[PDB]
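Engineer: Pasting a structure below so you can have a look.
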Amino acid sequence: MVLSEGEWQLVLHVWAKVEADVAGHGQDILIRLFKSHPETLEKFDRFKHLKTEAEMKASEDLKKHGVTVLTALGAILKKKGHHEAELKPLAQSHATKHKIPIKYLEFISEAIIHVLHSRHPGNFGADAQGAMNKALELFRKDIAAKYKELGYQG
Ligand code: HEM
């Protein structure tokens, strides 16, 4: 796939708002993922023990990790499609060490979209949401192709 420049603009315009509070958005997203799809929490050995949303909210380590995650994703989106390098180390650790199935990357994509829609309605109307969804599909498709080359296509 290939996004046009007007779509990349809609994606980097709402991402610039996200970057005003990275740790807050990272928290929201990872908690929305764990609540919505609880089986994904089992992949995290560090967080597994969290029982409620209050606990998740209070976890400092969780919040730090949400910053790591959104920082990486942000660096991939700003590439506007030329992310091959950035995608390599990411696909190798999620496919080999963590063992994350594409299916779960779709689940987190849905959590990202849910949270921008709640926090930025004015900058996330239907066209901008279509553009973000297109940018994450692109990401998942390239990751899935990397998975296959690495031997996991999980
Ligand atoms: C937007 C997609 C995602 C991004 C950009 C991303 C990024 C990251 C980064 C940058 C780290 C630290 C370095 C590394 O190990 O590679 C990480 C670690 C991790 N990721 Fe992801 N990730 C994503 C999706 C997921 C999903 C969907 C899961 C599980 C449902 C997952 C599970 C984990 C685990 C198990 C670790 C190790 C956490 C810890 O114990 O340190 N990631 N991820």
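Recorded method is X-ray crystallography, 2.0 Å.
Yeah, the Cβs are placed from backbone N, Cα and C, and that goes for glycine too.
Below, the features straight out of Swiss-Prot:
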BINDING   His65  nitrite binding site
BINDING   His65  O2 binding site
BINDING   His94  heme b binding site
VARIANT   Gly122 to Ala  In metmyoglobin
Engineer: Give me the long-range Cβ neighbours of the residue listed as 'heme b binding site': same chain, 6+ apart, Cβ under 8 Å, in sequence order.
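Structural biologist: Residues satisfying the criterion: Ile100, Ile143.
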Engineer: Enter the number of other CB atoms within 10 angstroms of the CB of the residue listed as 'nitrite binding site'.
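Structural biologist: Around the Cβ of the residue listed as 'nitrite binding site', 17 other Cβ atoms lie within 10 Å.
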Engineer: In whole Å, how far does the CA atom of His65 (nitrite binding site) lie from that of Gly122 (variant position)?
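Structural biologist: Each residue's Cα considered, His65 (nitrite binding site) and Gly122 (variant position) end up 28 Å apart.
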Engineer: In three-state terms from DSSP, label the residue listed as 'heme b binding site' for me.
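Structural biologist: Once the DSSP labels are grouped into three classes, the residue listed as 'heme b binding site' ends up as helix.
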Engineer: How many other Cβ atoms sit within 10 Å of the Cβ of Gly122 (variant position)?
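Structural biologist: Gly122 (variant position) is surrounded by 8 other Cβ atoms within 10 Å.
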